[PDB]
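Shown next, in structure tokens, is the structure this report addresses.
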Amino acid sequence: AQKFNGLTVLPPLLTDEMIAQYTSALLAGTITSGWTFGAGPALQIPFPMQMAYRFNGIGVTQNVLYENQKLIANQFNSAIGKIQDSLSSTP
Amino acid sequence: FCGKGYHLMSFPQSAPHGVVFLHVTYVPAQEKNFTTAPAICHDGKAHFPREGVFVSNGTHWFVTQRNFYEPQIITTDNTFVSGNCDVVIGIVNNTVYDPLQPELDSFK
Amino acid sequence: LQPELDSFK
Ligand SMILES: *[C@@H]1O[C@H](CO)[C@@H](O[C@@H]2O[C@H](CO)[C@@H](O)[C@H](O)[C@H]2NC(C)=O)[C@H](O)[C@H]1NC(C)=O
Ligand SMILES: *[C@@H]1O[C@H](CO)[C@@H](O[C@@H]2O[C@H](CO)[C@@H](O)[C@H](O)[C@H]2NC(C)=O)[C@H](O)[C@H]1NC(C)=O
Ligand SMILES: *[C@@H]1O[C@H](CO)[C@@H](O)[C@H](O)[C@H]1NC(C)=O
Ligand SMILES: *[C@@H]1O[C@H](CO)[C@@H](O)[C@H](O)[C@H]1NC(C)=O
């Protein structure tokens, strides 16, 4: 990380803000479009509708979701909540 | 991986030291919005379609496929039953048609 | 098919 004897560092041509904006656009498109933004124009599908499709894509029906919506939301929010503790407590 | 969108099949062609690809690709166009619901309540049980959803064109409740506006009448052959009307959210009141009772009653 | 064939019609 020094600048001596003829070696010179070059800055990134796309800095971290637009990288964060591209990942934010990815997350926004997949939270409010399903897979439709990844193929053509984005289409409006609700996220429990999309997760019912992805349950239908994995081979289980709708009634494991629509009868268990708060349980799936609790497991999902607890599962994403332990991501921060797993990364923060492991160097 | 092949094309940009929903792939169908591909055309292989030659280059002097390489290869060029052609990809016929399904892209949707001219999209409309409707009113959806996960289930339809009829006679105290929860109804769910075979390979689609419940849609309505403002008034009349229809069953269509996922990638096209091709509506159908809610009938007992393109719709299976699971559970009751209470444990599911988003369920509204409509009817599911019987294709056997006029032929049973009014003729024989 | 048989219960509505028998008990109703
Ligand atoms: C929604 O779909 C229904 C069903 O096709 C449409 O109702 C039809 O309207 C025409 C014109 O008035 C009638 O001749 C048909 O008999 C109706 N169908 C039935 C099954 O009764 C309706 O026009 C559509 N649009 C709206 C805004 O409700
Ligand atoms: C769907 O239809 C059912 C059947 O009529 C409705 O249940 C009735 O609701 C009223 C309103 O409180 C009660 O007075 C009746 O006793 C209920 N019927 C029975 C058999 O329990 C239900 O409310 C309707 N749902 C919606 C969203 O309209
Ligand atoms: C479609 O969207 C418009 C506004 O963008 C809304 O007024 C209309 O009610 C929607 N259609 C249905 C069937 O809900
Ligand atoms: C959908 O959201 C609206 C708020 O605009 C709410 O009134 C309604 O109950 C919701 N439907 C379900 C099935 O939760």
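Chain B uses Swiss-Prot numbers throughout; the residues present, in order, are 1042-1149.
Looking at the header, which is where the method is noted, we find electron microscopy, 4.8 Å.
Yeah, the Cβs are placed from backbone N, Cα and C, and that goes for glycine too.
As given in Swiss-Prot:
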- B:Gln1071 to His: In strain: Kappa/B.1.617.1 (VARIANT)
- B:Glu1092 to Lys: In strain: Theta/P.3 (VARIANT)
- B:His1101 to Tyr: In strain: Theta/P.3 (VARIANT)
- B:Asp1118 to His: In strain: Alpha/B.1.1.7 (VARIANT)
In angstrom units, rounded to an integer, how far apart are the Cα atoms of B:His1101 (variant position) and B:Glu1092 (variant position)? 19
Please report the number of other Cβ atoms within 10 Å of the Cβ of B:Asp1118 (variant position). 8
Distance between B:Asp1118 (variant position) and B:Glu1092 (variant position) at the Cα atoms, whole Å? 11
Those variant positions, B:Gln1071, B:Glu1092, B:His1101, B:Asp1118: which ones have a Cβ sitting under 6 Å from ligand 1? B:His1101
Mind giving me a neighbour count for B:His1101 (variant position)? Other Cβ atoms within 10 Å of its Cβ, every protein chain shown. 11
